[PDB]
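A short worksheet on the structure shown next.
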Amino acid sequence: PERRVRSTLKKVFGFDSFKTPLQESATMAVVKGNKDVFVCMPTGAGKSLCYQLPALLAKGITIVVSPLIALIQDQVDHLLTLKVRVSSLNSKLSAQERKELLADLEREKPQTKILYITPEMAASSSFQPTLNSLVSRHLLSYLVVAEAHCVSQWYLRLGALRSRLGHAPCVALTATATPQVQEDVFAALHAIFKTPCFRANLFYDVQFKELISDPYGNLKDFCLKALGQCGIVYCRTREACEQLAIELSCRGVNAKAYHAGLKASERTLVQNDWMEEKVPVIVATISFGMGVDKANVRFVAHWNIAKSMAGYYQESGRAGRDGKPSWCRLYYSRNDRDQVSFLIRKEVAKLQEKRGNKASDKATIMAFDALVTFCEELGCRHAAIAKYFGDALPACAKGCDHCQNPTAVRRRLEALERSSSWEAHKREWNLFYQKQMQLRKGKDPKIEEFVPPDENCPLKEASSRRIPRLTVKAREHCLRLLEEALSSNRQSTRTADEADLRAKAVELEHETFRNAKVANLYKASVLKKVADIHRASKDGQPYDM
DNA sequence: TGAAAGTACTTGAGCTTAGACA
């Protein structure tokens, strides 16, 4: 019975009932069974039980879309001694045991009910017959992806055990539910309810390093103001990770680093011993979306801006898993966003180059621009967060810089504009020029649409891309000009006929295209040849080749 | 009232990036 499994939650895990109406709706719907489940809620125990609890009455075996991508070795070492039958396997040694567990999988009605797997392996040949055998054996229930690394991926399918093996309802217990992302997981992924998180205990404050005379001292006193409880500082490069760690340790704040070309083995410590207060502060770029979301996270600081509002919120959500007031701060500067966008552009570029035009191509751009506006707009931080999520705008108090002083933050914003108007000079000019013209490019660059010649192009080497932005229409218009010039010369010189003039103009256009490299120079040469033809006609002699 | 050229010091920038093969 439903009440019986609700009590079994206590009998298996220990919780008498559901913590929040989140579970009371979502898990109830999963027990009934309606459709795909999309839930956004702060990472931790809750969202994990939102799929683990249905996995108790899994009707045999429940196939996870993917418990995140890594961490797994933390959820498997979270239920093996929780009165449940759970397994995962992926650490290569797996074979030792995995191999026969794959036979324990081949084994019908196994002593296993849960199976952790994620795009990392799975696509491997050890599973291609295994997945078909498992789905054909008796059943294959549920499909939980929890996180967003599906659409938000580096071969993420979005049509994996669903478009390719859809056999049961799906579960999406992510932590980010931006309108574009939720629409993508409704479409690309083929009860749904999100809590307006509010979280007044997280004092979202933004300080501009362009105005701070001593950013290092400011960040130090920010950490010291947060007392001695474990905190997180976010930056964007491993070199930055090392630099901030060294500077903070020299400033006192016991700092550290997560990634640096080091290794799981060469960081497992830094990470774990960060939970147990052995390391007070540790810095990373994106390597802290996992690793046991602990309770006493006193602050989360961003030395450099994030990649988006979704990214910023998902970093800042690795905090406040208590009543601890955790003032999370964002350090901002015009030089920073400048750099981020330039690389978001280079990424979007390469991507489009080795792909086609997708909604994500402009989605990343407008997400970063939304982050820029949020760090540049004037108003409550919680209100901006709700607006970006489309939730009810909260009139928060004592939760953001806007509500503290109604003119100091305005003064800082005004001074930001007044901070900077408008062999060392060459790089400065190049950076300024490219950054400024990236603003002219704006969002969704795209627009390539090289239409092939329609039916009867009179152009030698017509389908050529040696000259960028020289679409076929421009080319045959230039050939049209060349043929007009040839016809004028024919009238002014009284030669045979225009029948050979067609091939003559095609030859001239091909020669000009070969001698040219860019569209403007190609046109310059084309009308230079036209002017030469006109001059020859004016003189009187026939235009010889 | 102009007025000199090389060298020993400091300092302060400044950098894409996260999963699953040995």
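Note that chain A carries Swiss-Prot numbering, so the residues on display, from first to last, are 12-165, 173-208, 214-252, 261-453, 498-620.
Header lists the method as electron microscopy, 3.2 Å.
Using the three backbone atoms N, Cα and C, a Cβ is placed for every residue, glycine included.
For reference, Swiss-Prot has these:
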type	residues	note
BINDING	A:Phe26, A:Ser28, A:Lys30, A:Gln34, A:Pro53, A:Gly55, A:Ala56, A:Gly57, A:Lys58, A:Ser59	ATP binding site
BINDING	A:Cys411, A:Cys427, A:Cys431, A:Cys434	Zn(2+) binding site
MUTAGEN	A:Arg352 to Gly	Loss of helicase activity (in a residue 11-526 fragment)
MUTAGEN	A:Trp504 to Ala	Abolishes interaction with POLR2A
MUTAGEN	A:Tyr508 to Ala	Abolishes interaction with POLR2A
MUTAGEN	A:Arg515 to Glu	Abolishes interaction with POLR2A
MUTAGEN	A:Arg550 to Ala	Impairs protein folding and abolishes interaction with POLR2A
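Fewest Cβ neighbours within 10 Å among the binding-site residues A:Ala56, A:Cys411, A:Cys427, A:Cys434: this applies to A:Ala56. Cβ environment of A:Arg550 (mutagenesis position): A:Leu534, A:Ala537, A:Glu584, A:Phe588 lie under 8 Å away, each six or more residues apart in the same chain. Considering only the binding-site residues A:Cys427, A:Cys431, A:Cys434, the residue whose Cα is spatially closest to the Cα of A:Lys30 (ATP binding site) is A:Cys427. Most Cβ neighbours within 10 Å, among the recorded positions A:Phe26, A:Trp504, A:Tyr508: A:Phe26 holds that distinction in the structure as shown. Within 10 Å of A:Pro53 (ATP binding site), judged by CA to CA distance, lie the following recorded positions from the set A:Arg352, A:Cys431, A:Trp504: A:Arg352.
Taking the Cα of A:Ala56 (ATP binding site) as the reference point, the closest of the recorded positions A:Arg352, A:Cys411, A:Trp504, A:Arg515 is A:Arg352. Each of the recorded positions A:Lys30, A:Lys58, A:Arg352, A:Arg515 was scored by how many other Cβ atoms lie within 10 Å of its Cβ, and the smallest score goes to A:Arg515. The separation of A:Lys58 (ATP binding site) from A:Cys434 (Zn(2+) binding site), Cα to Cα, is 32 Å. For A:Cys431 (Zn(2+) binding site), the same-chain residues that are 6 or more apart in sequence and have a Cβ closer than 8 Å to its Cβ are A:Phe226, A:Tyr227, A:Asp228, A:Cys411, A:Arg412, A:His413. Within the set of recorded positions A:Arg352, A:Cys427, A:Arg515, the entry lying nearest in space to A:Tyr508 (mutagenesis position) is A:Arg515 (CA atoms). Look at A:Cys431 (Zn(2+) binding site): DSSP puts it in a strand. Using CA atoms as reference points, the recorded positions A:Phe26, A:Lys58, A:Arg352, A:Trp504, A:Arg515 were checked against A:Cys427 (Zn(2+) binding site), and the closest is A:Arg352.
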